[PDB]
Amino acid sequence: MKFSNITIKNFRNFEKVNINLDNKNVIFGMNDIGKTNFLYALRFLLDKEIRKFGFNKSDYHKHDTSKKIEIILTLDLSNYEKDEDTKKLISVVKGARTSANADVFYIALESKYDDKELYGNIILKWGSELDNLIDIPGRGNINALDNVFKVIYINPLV
Amino acid sequence: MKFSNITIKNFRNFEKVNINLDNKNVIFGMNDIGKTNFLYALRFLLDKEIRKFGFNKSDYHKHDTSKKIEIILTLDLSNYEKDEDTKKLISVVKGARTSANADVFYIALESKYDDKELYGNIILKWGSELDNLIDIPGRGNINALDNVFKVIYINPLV
Amino acid sequence: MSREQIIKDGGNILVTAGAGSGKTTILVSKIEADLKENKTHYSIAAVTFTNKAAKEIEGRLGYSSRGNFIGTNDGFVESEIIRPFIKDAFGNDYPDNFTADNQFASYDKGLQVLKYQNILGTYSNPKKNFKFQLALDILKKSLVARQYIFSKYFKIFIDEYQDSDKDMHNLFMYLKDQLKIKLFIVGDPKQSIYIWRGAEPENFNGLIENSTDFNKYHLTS
Amino acid sequence: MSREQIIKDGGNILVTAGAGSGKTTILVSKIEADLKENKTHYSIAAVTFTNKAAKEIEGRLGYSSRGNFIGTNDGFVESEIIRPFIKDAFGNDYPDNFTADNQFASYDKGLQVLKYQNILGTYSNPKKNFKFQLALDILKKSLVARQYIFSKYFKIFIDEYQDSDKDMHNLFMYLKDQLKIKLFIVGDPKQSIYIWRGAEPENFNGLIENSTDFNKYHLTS
């Protein structure tokens, strides 16, 4: 029904940032580098064609690959009765929810670097409780989260 | 220890082909299209950077996406005592083997087209018995089969 | 004939069809018509009594990325209601692991077996069902279970309703009334030879002779 | 001191170290040295008696894509020997599902519980072990189990050997002798206060006073 918050840690020039959200969001400022990295973090979390690749050594903050990248998004499911997107989410999620937490949901991203193979693997989790998340199931190249969200990217150039 | 055979069905210009193999293999002929598609099938089975993408509508035989692509490779594990590559394979596989079939192993690829999403998903299986195969486990973008095989591709151009 | 009046009807339907009528053909036609017509995220569930019919319908329908359930009514509860939401209704101690010898004649012993023994229970008396009463108990104690069931399916196809216990009727009617999910029932009144497994023919006949929100058709082909 | 003679030794080793010696430090140092030295596909297994020590060692070592087992000796068998290869030894009817109240006093009833009840068994007498005898039984009946164990690990680290039953000793010695896998044993002879759980201090003392293929060191720091 509603986007609420997003947290980003140890990703590019973000070290620990917490941003409140809504359905419509406008980002502006003079940095022009964090503004693009914000949308890249969103694409990594929700876009399968970007997440299809991994994380490089330059994707870690300060290029220190001994730290973990966390990106966590929060939703509000309060209008299940009046909304049909809440049903679209709830029909793919079954069991990861509890009744005491029937109005909040979490989608998380985690990455730890492999020094031997020089690769950063991305693993996704959801859950209602932030201290108990489980892997999103999937077969092959497809994910259960890919069945819900369609991310359309618009750019005048490229 | 030894490659034995490979079967390819409904993939590009291959309809039903069965080829016996060894460790060293040389392919020659005048077709020049099947010769490249042979190596592409090998890359799809064993290369994660090629399998990372899916199958298009042009990857199906006769462009008939109502048929299933199967690629199956066979190995011989007879020299476990004298070979160290048999141990490299056996240490990642644990349970998919049975004692009655302790000398033969299978690695398979299957794809069925999705007409609504216009995507061909690839799902891998191994097993000792060809009538009982199970999905290769993995987390995120990584597979248990990626821990064993390293595919080096050489081409004078590109 | 009336086979064209069914595909054009959307809602609660009965089909009182005898042996040799072609129940499978009309069921598959209705399923395909419903799937083609609807453009939403919802799915369908087809529940049968044997794995043979389930596999036949699975083969006839084909392949899709839309999540539809085709199988036996015993697998329906295990896959959708019990295994995912058992711990949300009773507690975290109740396990969701099971691979079903250990039958008893009480309901409490069924929970005891499921918990301590970690295997699905059963009943010695074939006139009572443990699966379909536990499923209804879970549905009435878990809000997320009802939410998932409502958000997931928009129609459920049921065949051979004459060979249904009272618990199956209770669960299906709870889904139809409290959750507002459509039903499609097909059955032969004079094929209750399975009464040795606790079948109650009274339910189908009562539905035929008393239901007011059900559309009724008969097939003589 | 002798702490430098251990890191330079590769093979079977004992470390008779008392309380306050720093067993964890030397264990982690040896593990890191072995991992850094070896460039093959093999791994190591660290078996403890508590989850606290397992987590401490896991945190100290760090992160790697190499598959090393760090945990309790009860989880070792379940993860490596029993769950994967139970059906290859006895049959396809024996289940690999379990979530472990239901303890008994016989081995056959333990198998019956595991099969019919679908839950891991136990013993009422603490002087006998069900897990570590079933594991050894499976190892002697499955060729693929032995093959995997040999192909997987090149060294196993064991701590607190004084609190070990006879079944644990039997399994570890089977691995050491029949499968030719190195062992690293650390234990305090005078810390058998856990004898209420069936601990047998005689095994560690016998190894110290009779072993001929074991290198022995003592730590006084």
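Method reported for this entry: electron microscopy, 3.0 Å.
Positions of Cβ are set from backbone N, Cα and C atoms, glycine also.
Among the features that Swiss-Prot reports, ATP binding site is placed at B:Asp32, B:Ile33, B:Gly34, B:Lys35, B:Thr36, with the record citing a curator's inference. According to Swiss-Prot, the experimentally introduced change B:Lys35 to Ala is described as follows: Retains endonuclease activity.
B:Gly34 (ATP binding site): 15 other CB atoms within 10 A of its CB, across all protein chains. Taking the centre of the Cβ atoms of B:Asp32, B:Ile33, B:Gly34, B:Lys35, B:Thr36 as the ATP site, the nearby residues of that chain (Cβ within 8 Å, site residues left out) are B:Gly29, B:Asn31, B:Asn37, B:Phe38.
B:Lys35 (mutagenesis position) is surrounded by 13 other CB atoms, counting those within 10 A of its CB over all protein chains shown. The Cβ neighbour count for B:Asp32 (ATP binding site), using a 10 Å radius and every protein chain shown, is 7.
Using a 10 Å radius centred on the Cβ of B:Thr36 (ATP binding site) and all shown protein chains, the other Cβ atoms total 12. Cβ neighbour count for B:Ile33 (ATP binding site) (all protein chains, 10 Å cutoff from its Cβ): 10.
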